[PDB]
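The next block holds one structure in the form of structure tokens; read it before the comments.
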Amino acid sequence: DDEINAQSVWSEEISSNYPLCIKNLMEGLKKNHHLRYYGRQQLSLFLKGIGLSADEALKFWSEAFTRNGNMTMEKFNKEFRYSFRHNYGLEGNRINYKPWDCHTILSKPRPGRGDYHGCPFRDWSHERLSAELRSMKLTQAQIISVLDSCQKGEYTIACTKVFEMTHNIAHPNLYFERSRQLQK
Ligand code: SF4
């Protein structure tokens, strides 16, 4: 828990390593104090994969869902705690919940209104992406190249370009591990 814990996953240092899909999910969670089912699975299994323990996950999710008075601790416990415990096997299930790879993510139903799951390289407008990429200090030529991949449907190539441009088998957890190792 020294490195990855319920508090450090909200740090700039740790979150700087998240790919765009995980950034989007974290932002939706931060703003709305909730995620719908598919996003609740994509993010929770990603965080399990980077080493967030069962206890730290329950802290993370309960604090995020109850933040800013969004719901009571009792409503979280009655309506969501089981679901997060289930993802960790804490009620004894033996289902093989592994983090979702990019192909799995892309194959989930496309996000509609109020959804944050999926792959932003596919799901965001080019204007939405460009603004997101300018905030990551990419220049126009860089953005044009990323968007060219997106228009071709090559979402994981777009994501790989973003990784290369922001640093000095496609899987969000690999992006994270690859990025985090470059901080060490
Ligand atoms: S290509 Fe994969 S890791 Fe990158 S944003 Fe899309 S789903 Fe996430």
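Chain A is numbered as in Swiss-Prot, which gives 316-483, 497-512 for the residues shown.
Every residue gets a Cβ built from N, Cα and C, even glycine.
Residue density at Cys474 (mutagenesis position): 23 other Cβ atoms are found within 10 A of its Cβ, drawing on all protein chains shown. When secondary structure is read from DSSP and collapsed to three states, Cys474 (mutagenesis position) falls in the helix class. What Swiss-Prot lists as [4Fe-4S] cluster binding site is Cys336, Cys417, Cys434, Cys474.
One entry in Swiss-Prot concerns the mutagenesis experiment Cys336 to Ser. Its note says: Mild disruption of iron-sulfur-binding. Strong disruption of iron-sulfur-binding; when associated with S-474. Strong disruption of iron-sulfur-binding, leading to destabilization of the protein and preventing its purification; when associated with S-417 or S-434. Summarising the environment of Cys336 (mutagenesis position), the number of other Cβ atoms within 10 Å of its Cβ, over all protein chains shown, is 28.
According to Swiss-Prot, the mutagenesis experiment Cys417 to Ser carries the following note: Mild disruption of iron-sulfur-binding. Strong disruption of iron-sulfur-binding, leading to destabilization of the protein and preventing its purification; when associated with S-336. In sequence order, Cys434, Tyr470, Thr471, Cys474, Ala498, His499, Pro500 constitute the residues six or more apart from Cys417 (mutagenesis position) in its chain with CB-CB distances below 8 Å.
Among the mutagenesis results in Swiss-Prot, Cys434 to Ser has the note: Mild disruption of iron-sulfur-binding. Strong disruption of iron-sulfur-binding, leading to destabilization of the protein and preventing its purification; when associated with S-336. The residue drawn here is the original one. For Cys434 (mutagenesis position), the number of other Cβ atoms no farther than 10 Å from its own Cβ, over all displayed protein chains, is 25.
According to Swiss-Prot, the experimentally introduced change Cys474 to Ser is described as follows: Mild disruption of iron-sulfur-binding. Strong disruption of iron-sulfur-binding; when associated with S-336.
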(request) For the recorded [4Fe-4S] cluster site formed by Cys336, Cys417, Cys434, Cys474, name the remaining residues of the chain with Cβ within 8 Å of the site's Cβ center, in chain order. (result) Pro334, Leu335, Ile420, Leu421, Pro435, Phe436, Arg437, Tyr470, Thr471, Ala498, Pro500
(request) Quick one, can you pull the C-alpha distance from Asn483 to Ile497 in angstrom, nearest whole number? The 13 residues in between aren't in the model. (result) 22
